[PDB]
Amino acid sequence: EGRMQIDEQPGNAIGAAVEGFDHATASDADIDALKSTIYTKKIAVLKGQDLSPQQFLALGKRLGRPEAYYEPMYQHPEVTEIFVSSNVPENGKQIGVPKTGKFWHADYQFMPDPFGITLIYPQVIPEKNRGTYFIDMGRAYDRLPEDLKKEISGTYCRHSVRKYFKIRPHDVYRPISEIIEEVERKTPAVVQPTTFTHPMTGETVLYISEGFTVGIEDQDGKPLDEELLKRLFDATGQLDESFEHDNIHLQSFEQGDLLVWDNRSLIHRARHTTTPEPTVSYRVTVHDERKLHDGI
Ligand SMILES: O=C(O)CCC(=O)C(=O)O
Ligand SMILES: [Cl-]
Ligand SMILES: [Fe+2]
(Lines of atoms letter the chains of each structure in order from A and count residues from 1; the text may use other names and numbers.)
(Lines give C-alpha, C1' and ligand atoms only; values in the text may rest on other atoms or scores of the structure.)
(Ligands and ions follow the chains in the order given, each with its own letter.)
Protein backbone atom coordinates (compact mmCIF):
# COMPACT_ATOMS: atom_id res chain seq x y z
CA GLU A 1 0.00 0.00 0.00
CA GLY A 2 0.80 3.70 0.11
CA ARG A 3 -0.69 4.68 -3.26
CA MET A 4 -4.25 3.31 -3.80
CA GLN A 5 -6.69 6.23 -3.55
CA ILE A 6 -10.46 5.77 -3.68
CA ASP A 7 -12.62 8.71 -4.82
CA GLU A 8 -16.26 7.94 -3.99
CA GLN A 9 -19.06 9.81 -5.72
CA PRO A 10 -20.68 12.25 -3.27
CA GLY A 11 -23.58 11.20 -1.09
CA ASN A 12 -26.02 8.83 -2.78
CA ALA A 13 -24.60 9.09 -6.30
CA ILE A 14 -23.58 5.63 -7.47
CA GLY A 15 -19.97 4.80 -8.16
CA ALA A 16 -16.33 5.41 -7.27
CA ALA A 17 -13.00 5.86 -9.06
CA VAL A 18 -9.86 4.11 -7.79
CA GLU A 19 -6.45 5.45 -8.80
CA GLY A 20 -3.08 3.82 -8.22
CA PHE A 21 -4.40 0.29 -7.62
CA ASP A 22 -1.88 -2.52 -8.15
CA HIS A 23 -3.31 -5.95 -7.39
CA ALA A 24 0.21 -7.36 -6.98
CA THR A 25 1.22 -5.00 -4.16
CA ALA A 26 -2.02 -3.73 -2.54
CA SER A 27 -2.15 -4.28 1.22
CA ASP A 28 -4.83 -6.30 2.99
CA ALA A 29 -6.25 -2.99 4.25
CA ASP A 30 -6.39 -1.74 0.63
CA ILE A 31 -8.44 -4.74 -0.51
CA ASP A 32 -10.78 -4.37 2.48
CA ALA A 33 -11.33 -0.69 1.66
CA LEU A 34 -11.93 -1.49 -2.01
CA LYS A 35 -14.47 -4.15 -1.01
CA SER A 36 -16.28 -1.71 1.27
CA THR A 37 -16.47 0.73 -1.65
CA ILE A 38 -17.90 -1.94 -3.95
CA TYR A 39 -20.62 -2.81 -1.44
CA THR A 40 -21.57 0.81 -0.70
CA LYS A 41 -20.94 2.70 -3.96
CA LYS A 42 -21.93 -0.42 -5.97
CA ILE A 43 -19.54 0.23 -8.90
CA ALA A 44 -15.80 0.83 -8.51
CA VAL A 45 -13.86 1.79 -11.64
CA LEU A 46 -10.18 0.86 -11.33
CA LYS A 47 -8.11 3.22 -13.47
CA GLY A 48 -4.91 2.64 -15.41
CA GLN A 49 -5.15 -1.17 -15.53
CA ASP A 50 -2.91 -2.76 -18.18
CA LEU A 51 -3.22 -6.49 -17.53
CA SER A 52 -2.67 -9.76 -19.34
CA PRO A 53 -5.52 -12.29 -19.07
CA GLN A 54 -3.47 -13.98 -16.35
CA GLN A 55 -2.93 -10.72 -14.45
CA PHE A 56 -6.66 -9.95 -14.68
CA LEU A 57 -7.45 -13.29 -13.05
CA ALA A 58 -4.85 -12.56 -10.34
CA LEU A 59 -6.59 -9.23 -9.66
CA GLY A 60 -9.90 -11.03 -9.26
CA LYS A 61 -8.29 -13.53 -6.88
CA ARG A 62 -7.43 -10.60 -4.57
CA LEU A 63 -11.16 -9.96 -4.16
CA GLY A 64 -12.61 -13.47 -3.96
CA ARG A 65 -12.81 -16.99 -5.34
CA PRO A 66 -13.27 -17.01 -9.14
CA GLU A 67 -15.86 -19.28 -10.71
CA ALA A 68 -15.74 -20.28 -14.37
CA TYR A 69 -18.88 -19.99 -16.49
CA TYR A 70 -20.83 -23.25 -16.63
CA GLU A 71 -21.02 -23.16 -20.46
CA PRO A 72 -17.42 -23.46 -21.72
CA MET A 73 -17.88 -21.85 -25.14
CA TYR A 74 -17.72 -18.53 -23.22
CA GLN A 75 -14.33 -19.31 -21.66
CA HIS A 76 -11.10 -17.60 -22.65
CA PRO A 77 -8.81 -20.07 -24.48
CA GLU A 78 -5.96 -19.64 -21.98
CA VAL A 79 -7.84 -18.79 -18.75
CA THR A 80 -10.90 -20.97 -18.08
CA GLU A 81 -12.13 -18.56 -15.40
CA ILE A 82 -12.39 -15.62 -17.86
CA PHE A 83 -15.78 -15.23 -19.57
CA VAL A 84 -15.34 -13.56 -22.97
CA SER A 85 -18.03 -11.45 -24.59
CA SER A 86 -16.71 -10.69 -28.07
CA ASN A 87 -17.80 -10.01 -31.61
CA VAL A 88 -14.29 -9.28 -32.94
CA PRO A 89 -12.76 -12.38 -34.60
CA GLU A 90 -9.20 -13.21 -33.55
CA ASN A 91 -7.27 -14.46 -36.58
CA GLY A 92 -10.68 -15.02 -38.16
CA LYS A 93 -11.79 -17.18 -35.20
CA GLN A 94 -14.67 -16.63 -32.77
CA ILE A 95 -13.40 -16.15 -29.19
CA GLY A 96 -16.04 -16.32 -26.51
CA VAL A 97 -19.60 -15.47 -27.53
CA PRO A 98 -20.89 -12.35 -29.37
CA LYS A 99 -23.53 -9.90 -28.18
CA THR A 100 -24.05 -11.24 -24.67
CA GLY A 101 -26.21 -9.73 -21.93
CA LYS A 102 -28.70 -7.83 -24.12
CA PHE A 103 -31.33 -7.98 -21.36
CA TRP A 104 -31.69 -6.88 -17.74
CA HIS A 105 -30.09 -9.39 -15.38
CA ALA A 106 -27.88 -10.14 -12.42
CA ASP A 107 -25.07 -12.55 -13.22
CA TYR A 108 -25.77 -16.21 -12.31
CA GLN A 109 -29.24 -15.20 -11.08
CA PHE A 110 -30.48 -18.45 -12.67
CA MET A 111 -27.98 -20.51 -10.63
CA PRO A 112 -28.52 -21.74 -7.05
CA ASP A 113 -25.32 -20.16 -5.61
CA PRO A 114 -24.63 -16.82 -7.32
CA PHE A 115 -21.36 -14.96 -6.70
CA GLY A 116 -21.29 -11.56 -5.07
CA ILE A 117 -18.83 -9.55 -7.22
CA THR A 118 -18.48 -9.12 -10.99
CA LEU A 119 -15.33 -7.76 -12.67
CA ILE A 120 -15.34 -6.49 -16.28
CA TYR A 121 -12.11 -5.62 -18.12
CA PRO A 122 -13.13 -3.99 -21.43
CA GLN A 123 -10.78 -4.82 -24.28
CA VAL A 124 -12.56 -3.15 -27.25
CA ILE A 125 -14.81 -0.20 -26.38
CA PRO A 126 -17.33 1.31 -28.85
CA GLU A 127 -16.45 4.92 -29.54
CA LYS A 128 -20.02 6.24 -29.55
CA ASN A 129 -22.36 3.55 -28.17
CA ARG A 130 -20.23 2.50 -25.19
CA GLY A 131 -21.22 1.66 -21.65
CA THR A 132 -23.39 -0.67 -19.63
CA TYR A 133 -26.71 0.24 -18.02
CA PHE A 134 -27.29 -0.47 -14.33
CA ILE A 135 -30.13 -0.41 -11.82
CA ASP A 136 -29.52 -0.55 -8.04
CA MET A 137 -32.30 -2.90 -7.01
CA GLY A 138 -31.97 -1.97 -3.34
CA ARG A 139 -32.57 1.70 -4.10
CA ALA A 140 -35.24 0.54 -6.55
CA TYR A 141 -36.91 -1.47 -3.79
CA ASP A 142 -36.93 1.53 -1.45
CA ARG A 143 -38.59 3.70 -4.11
CA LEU A 144 -41.48 1.27 -4.76
CA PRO A 145 -44.88 2.36 -3.41
CA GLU A 146 -45.52 1.02 0.08
CA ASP A 147 -48.40 -1.15 -1.14
CA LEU A 148 -46.23 -2.77 -3.81
CA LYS A 149 -43.64 -3.48 -1.12
CA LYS A 150 -46.47 -5.10 0.85
CA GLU A 151 -47.67 -7.14 -2.12
CA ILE A 152 -44.27 -8.78 -2.62
CA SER A 153 -43.64 -9.33 1.10
CA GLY A 154 -43.33 -13.06 1.70
CA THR A 155 -43.28 -14.01 -2.01
CA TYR A 156 -40.69 -16.07 -3.88
CA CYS A 157 -39.39 -15.73 -7.45
CA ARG A 158 -38.30 -18.35 -9.97
CA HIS A 159 -35.24 -17.58 -12.12
CA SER A 160 -34.22 -19.41 -15.27
CA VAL A 161 -31.78 -19.05 -18.16
CA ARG A 162 -34.28 -20.65 -20.53
CA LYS A 163 -35.02 -17.50 -22.56
CA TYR A 164 -31.45 -16.42 -23.26
CA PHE A 165 -29.49 -19.67 -23.40
CA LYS A 166 -27.35 -19.31 -26.53
CA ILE A 167 -27.13 -22.05 -29.18
CA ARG A 168 -23.71 -23.71 -29.23
CA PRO A 169 -21.80 -25.09 -32.23
CA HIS A 170 -22.49 -28.67 -31.13
CA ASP A 171 -26.26 -28.01 -31.02
CA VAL A 172 -26.49 -27.86 -34.84
CA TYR A 173 -28.98 -30.41 -36.31
CA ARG A 174 -30.46 -31.21 -32.86
CA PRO A 175 -34.24 -30.96 -32.43
CA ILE A 176 -34.99 -27.83 -30.45
CA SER A 177 -37.18 -29.63 -27.88
CA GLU A 178 -34.18 -31.74 -26.85
CA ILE A 179 -32.12 -28.60 -26.18
CA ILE A 180 -35.06 -27.05 -24.30
CA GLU A 181 -35.22 -30.16 -22.08
CA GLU A 182 -31.46 -30.29 -21.59
CA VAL A 183 -31.48 -26.68 -20.33
CA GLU A 184 -34.20 -27.55 -17.80
CA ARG A 185 -32.14 -30.54 -16.59
CA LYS A 186 -28.77 -28.80 -16.41
CA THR A 187 -29.97 -25.43 -15.05
CA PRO A 188 -33.44 -25.95 -13.56
CA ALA A 189 -35.30 -22.84 -12.47
CA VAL A 190 -34.10 -21.63 -9.06
CA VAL A 191 -36.47 -20.35 -6.37
CA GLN A 192 -35.28 -17.41 -4.29
CA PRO A 193 -37.01 -15.04 -1.89
CA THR A 194 -38.27 -12.09 -3.91
CA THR A 195 -36.36 -9.79 -1.56
CA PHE A 196 -33.36 -10.62 0.58
CA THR A 197 -31.13 -8.81 3.05
CA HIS A 198 -27.73 -7.80 1.66
CA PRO A 199 -25.15 -9.53 3.93
CA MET A 200 -22.65 -6.67 3.62
CA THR A 201 -24.92 -3.61 3.93
CA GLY A 202 -28.18 -4.83 5.48
CA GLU A 203 -30.17 -3.33 2.56
CA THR A 204 -33.33 -4.99 1.32
CA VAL A 205 -32.69 -6.02 -2.30
CA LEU A 206 -35.45 -6.71 -4.82
CA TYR A 207 -33.82 -9.66 -6.59
CA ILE A 208 -35.61 -9.82 -9.94
CA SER A 209 -34.66 -9.14 -13.53
CA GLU A 210 -36.62 -9.01 -16.76
CA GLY A 211 -34.18 -11.38 -18.44
CA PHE A 212 -34.02 -14.19 -15.88
CA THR A 213 -37.03 -13.92 -13.53
CA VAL A 214 -39.74 -16.11 -15.06
CA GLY A 215 -42.32 -16.37 -12.28
CA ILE A 216 -43.42 -15.26 -8.84
CA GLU A 217 -45.23 -17.38 -6.26
CA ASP A 218 -46.83 -16.86 -2.87
CA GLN A 219 -45.59 -17.76 0.62
CA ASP A 220 -47.30 -21.15 0.12
CA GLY A 221 -45.55 -21.92 -3.19
CA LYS A 222 -48.54 -21.41 -5.50
CA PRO A 223 -47.77 -19.47 -8.71
CA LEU A 224 -48.99 -15.88 -8.84
CA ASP A 225 -50.18 -14.14 -11.99
CA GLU A 226 -47.23 -12.81 -13.96
CA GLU A 227 -48.82 -9.35 -14.13
CA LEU A 228 -47.24 -8.75 -10.72
CA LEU A 229 -43.76 -9.29 -12.18
CA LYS A 230 -44.63 -6.98 -15.07
CA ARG A 231 -45.69 -4.27 -12.62
CA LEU A 232 -42.43 -4.74 -10.69
CA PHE A 233 -40.35 -4.53 -13.89
CA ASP A 234 -42.32 -1.42 -14.86
CA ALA A 235 -41.88 0.31 -11.50
CA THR A 236 -38.14 -0.39 -11.27
CA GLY A 237 -37.44 0.91 -14.78
CA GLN A 238 -36.74 -2.39 -16.56
CA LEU A 239 -39.43 -1.88 -19.25
CA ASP A 240 -38.29 1.61 -20.31
CA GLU A 241 -36.75 1.11 -23.75
CA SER A 242 -35.68 4.77 -23.74
CA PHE A 243 -33.43 4.10 -20.70
CA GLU A 244 -34.39 7.54 -19.38
CA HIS A 245 -35.97 6.10 -16.22
CA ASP A 246 -34.79 7.69 -12.97
CA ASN A 247 -33.46 4.36 -11.62
CA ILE A 248 -31.20 3.76 -14.63
CA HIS A 249 -27.47 4.53 -14.55
CA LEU A 250 -25.33 4.54 -17.70
CA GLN A 251 -21.79 3.49 -16.76
CA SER A 252 -19.21 4.54 -19.33
CA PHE A 253 -15.55 3.56 -19.40
CA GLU A 254 -12.27 4.43 -21.13
CA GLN A 255 -9.24 2.38 -22.10
CA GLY A 256 -7.51 1.06 -18.99
CA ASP A 257 -10.70 1.09 -16.91
CA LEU A 258 -11.73 -2.05 -15.03
CA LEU A 259 -15.27 -2.24 -13.59
CA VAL A 260 -15.94 -4.10 -10.34
CA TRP A 261 -19.49 -4.16 -9.05
CA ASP A 262 -21.96 -5.49 -6.50
CA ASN A 263 -23.70 -8.45 -8.15
CA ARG A 264 -26.15 -8.74 -5.24
CA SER A 265 -27.57 -5.22 -5.51
CA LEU A 266 -27.27 -4.40 -9.21
CA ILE A 267 -28.85 -5.59 -12.41
CA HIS A 268 -27.31 -4.58 -15.71
CA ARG A 269 -27.76 -4.83 -19.48
CA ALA A 270 -26.01 -3.98 -22.73
CA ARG A 271 -27.09 -0.95 -24.73
CA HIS A 272 -29.25 -1.17 -27.82
CA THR A 273 -27.24 -1.96 -30.95
CA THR A 274 -27.85 1.55 -32.28
CA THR A 275 -24.43 1.54 -34.00
CA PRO A 276 -22.42 -1.35 -35.50
CA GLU A 277 -19.50 -0.76 -33.12
CA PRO A 278 -18.05 -3.97 -31.64
CA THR A 279 -17.70 -5.02 -28.00
CA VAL A 280 -15.02 -7.22 -26.44
CA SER A 281 -14.89 -7.60 -22.67
CA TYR A 282 -13.26 -10.05 -20.27
CA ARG A 283 -15.21 -11.04 -17.15
CA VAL A 284 -14.11 -12.59 -13.84
CA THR A 285 -16.81 -13.46 -11.29
CA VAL A 286 -15.79 -14.09 -7.69
CA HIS A 287 -17.39 -15.40 -4.51
CA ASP A 288 -16.64 -13.22 -1.50
CA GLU A 289 -16.84 -14.00 2.20
CA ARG A 290 -20.64 -14.46 2.26
CA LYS A 291 -23.26 -16.29 0.23
CA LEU A 292 -25.52 -14.18 -1.98
CA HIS A 293 -27.95 -14.11 0.95
CA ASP A 294 -28.19 -16.04 4.21
CA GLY A 295 -30.75 -18.51 2.84
CA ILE A 296 -28.50 -19.96 0.12
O1 LIG B 1 -25.77 -13.21 -22.40
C2 LIG B 1 -25.36 -13.89 -21.36
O3 LIG B 1 -25.26 -15.10 -21.36
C4 LIG B 1 -24.99 -13.03 -20.18
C5 LIG B 1 -23.81 -12.11 -20.44
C6 LIG B 1 -23.57 -11.14 -19.32
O7 LIG B 1 -23.64 -11.51 -18.15
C8 LIG B 1 -23.20 -9.71 -19.70
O9 LIG B 1 -23.06 -9.49 -20.98
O10 LIG B 1 -23.09 -8.83 -18.86
CL1 LIG C 1 -24.20 -14.69 -15.89
FE1 LIG D 1 -23.94 -9.93 -17.06
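Think of each number as a place in line: the chain as shown, counted from 1.
In case you wondered, yes, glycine gets a Cβ from its N, Cα and C as well.
Pulled from Swiss-Prot, these are the features on record:
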BINDING   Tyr69, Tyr74, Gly101, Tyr108, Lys166, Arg283  (3R)-3-{[carboxy(hydroxy)methyl]amino}butanoate binding site
BINDING   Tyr69, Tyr74, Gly101, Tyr108, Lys166, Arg283  (3R)-3-[(carboxymethyl)amino]butanoate binding site
BINDING   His105, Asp107, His268  Fe(2+) binding site
MUTAGEN   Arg130 to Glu (Swiss-Prot position 127)  Decreased catalytic activity
MUTAGEN   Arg130 to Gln (Swiss-Prot position 127)  Decreased catalytic activity
MUTAGEN   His272 to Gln (Swiss-Prot position 269)  Loss of the ability to produce both INBA and succinate from CABA and 2-oxoglutarate
BINDING   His272  2-oxoglutarate binding site
Proximal but sequence-remote residues of the same chain as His272 (mutagenesis position) (Cβ under 8 Å, at least 6 apart): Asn129, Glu241
So, in DSSP terms, is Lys166 ((3R)-3-{[carboxy(hydroxy)methyl]amino}butanoate binding site) helix, strand, or coil? coil
For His268 (Fe(2+) binding site) and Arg283 ((3R)-3-{[carboxy(hydroxy)methyl]amino}butanoate binding site), determine the Cα separation and express it in whole Å. 14
Students should find that the Cα atoms of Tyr69 ((3R)-3-{[carboxy(hydroxy)methyl]amino}butanoate binding site) and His105 (Fe(2+) binding site) sit apart, in Å rounded to an integer, by 15
Listed recorded positions with Cβ under 6 Å from ligand 1, out of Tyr69, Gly101, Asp107, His272, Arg283: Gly101, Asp107
Do me a favour and check the Cα-Cα span between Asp107 (Fe(2+) binding site) and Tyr74 ((3R)-3-{[carboxy(hydroxy)methyl]amino}butanoate binding site); whole Å is fine. 14
Neighbour count, 10 Å Cβ-Cβ cut-off, for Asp107 (Fe(2+) binding site): what number do you get? 23
So which one is it: of the recorded positions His105, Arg130, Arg283, which has the fewest other Cβ atoms within 10 Å? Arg130
An 8 Å radius from the center of the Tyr69, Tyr74, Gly101, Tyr108, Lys166, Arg283 Cβ atoms defines the neighbourhood of the (3R)-3-[(carboxymethyl)amino]butanoate site; name the other residues of that chain inside it, in order. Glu71, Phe83, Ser85, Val97, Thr100, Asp107
Given the binding-site residues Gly101, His105, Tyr108, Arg283, which one's Cα is the least distant from that of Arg130 (mutagenesis position)? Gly101
